[PDB]
Amino acid sequence: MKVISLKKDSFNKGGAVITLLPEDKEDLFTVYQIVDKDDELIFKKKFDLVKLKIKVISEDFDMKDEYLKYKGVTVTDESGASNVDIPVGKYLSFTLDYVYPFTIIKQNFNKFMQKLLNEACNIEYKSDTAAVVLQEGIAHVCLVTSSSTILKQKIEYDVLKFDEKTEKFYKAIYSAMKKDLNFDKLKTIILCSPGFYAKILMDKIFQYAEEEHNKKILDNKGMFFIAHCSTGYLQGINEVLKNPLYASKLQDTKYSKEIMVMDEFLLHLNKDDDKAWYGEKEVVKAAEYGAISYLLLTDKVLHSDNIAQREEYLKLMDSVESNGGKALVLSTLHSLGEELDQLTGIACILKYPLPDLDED
């Protein structure tokens, strides 16, 4: 994502004018979480490219197809900056492309949407993925984009045997990781190699973490994924990424924390624990007692038509976290989010049982 400019208001806290350029399919999903019914879009269409402007009435979104089309009606522009000689009220659609920026004009831009919009501009963390590709005597610490990979540091210098040389290797590779990698932003870390190196590196990183009591790693073994590839050079990473035997596992690391929380949530729910609830009413109540350890929301529910509800939900996240809980957003592009959606899109795990939250 590229943001060209972004102007907010004085008198209207939700007001913004955003000019941006989506660059890949993930950007299409970001955009989708921002544009609301009744926002206006100014865009270029070739049907010579002219500037047109519509008020959004509905949309057509399909992740599979890299497809996002906004449908609305032309509005008047006495500016002459767009919709020149085109009549007010005309039906018009805008299918996003990766070539020309367009402009969103919104009244209800919120702090959550801005985060999303920003995270989508961060070019090396957009996909939350690092990798270390190893061979003997050479390891590359990397960040992975959806098109490239970024060499972030190079390290160089029977295989299962202890050596003074190889010990300084791994210890180096591991320090070049906590130095070059924001473990607080990453959800996947591929360790891959020919032979045993990736696995040895994995074991080492974990020795070292236990030693330093480094808890940002230890508390997150879920993000690590060891894989095989032919060589210790950058091409290896792409082998892993393109390899179908690693597809499900690649996803399971990225949603590792979500898999846990959902497991834990279903655990309580399937056990009449009173420590798990779903429904706006139940969760709103729960929050009132400061009892929520996990707040669960779908991304769908946070950019709904219901601005009151979506702001309630947004505060609810501030509330729960300020009270010592965690809040997470479940991708509705995947089964966990789909699942939560079936339970109204909002749910919670409580710190301690609370009965009759559904009773009035």
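Residue numbering in chain A adheres to Swiss-Prot, whereby the residues present occupy positions 1-47, 61-170, 180-382 in order.
The way this entry was determined, per its header, is X-ray crystallography, 2.5 Å.
Each Cβ is built from the backbone N, Cα and C atoms, and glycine gets one as well.
Straight from Swiss-Prot, the features:
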type	residues	note
MUTAGEN	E23 to A	Does not affect the No-Go Decay (NGD) pathway
MUTAGEN	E26 to A	Does not affect the No-Go Decay (NGD) pathway
MUTAGEN	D27 to A	Reduced No-Go Decay (NGD) pathway
MUTAGEN	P216 to A	Reduced No-Go Decay (NGD) pathway
MUTAGEN	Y300 to A	Reduced ability to trigger the No-Go Decay (NGD) pathway, reduced ability to promote degradation of non-functional rRNAs; when associated with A-361
MUTAGEN	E361 to R	Reduced ability to trigger the No-Go Decay (NGD) pathway, reduced ability to promote degradation of non-functional rRNAs
MUTAGEN	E361 to A	Reduced ability to trigger the No-Go Decay (NGD) pathway, reduced ability to promote degradation of non-functional rRNAs; when associated with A-300
## Note on the structure
Here 9 residues go unmodelled from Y170 to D180, and the two Cα atoms are separated by a whole-number distance in Å of 16
### Message
Distance check, please: Cα of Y300 (mutagenesis position) against Cα of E361 (mutagenesis position), rounded to an integer number of angstrom.
### Response
12
### Task
Could you tell me which of these mutagenesis positions, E23, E26, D27, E361, has the greatest number of Cβ atoms within 10 Å of its own Cβ?
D27
### Query
Which whole-number value in Å describes the distance between the Cα atoms of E23 (mutagenesis position) and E361 (mutagenesis position)?
29
### Query
Cα-Cα distance in Å from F47 to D61, with 13 residues unmodelled between them?
8
### Query
Closest of the mutagenesis positions to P216 (mutagenesis position), Cα to Cα, picking from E26, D27, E361?
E26
### Message
What's the number of neighbouring CB atoms sitting within 10 A of the CB on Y300 (mutagenesis position)?
### Response
19
#### Entry: Rounded distance in angstrom between the Cα atoms of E26 (mutagenesis position) and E361 (mutagenesis position)
21
### Query
Which whole-number value in Å describes the distance between the Cα atoms of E361 (mutagenesis position) and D27 (mutagenesis position)?
24
### Task
Take the Cβ of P216 (mutagenesis position) and count every other Cβ within 10 Å, whichever protein chain it belongs to.
16
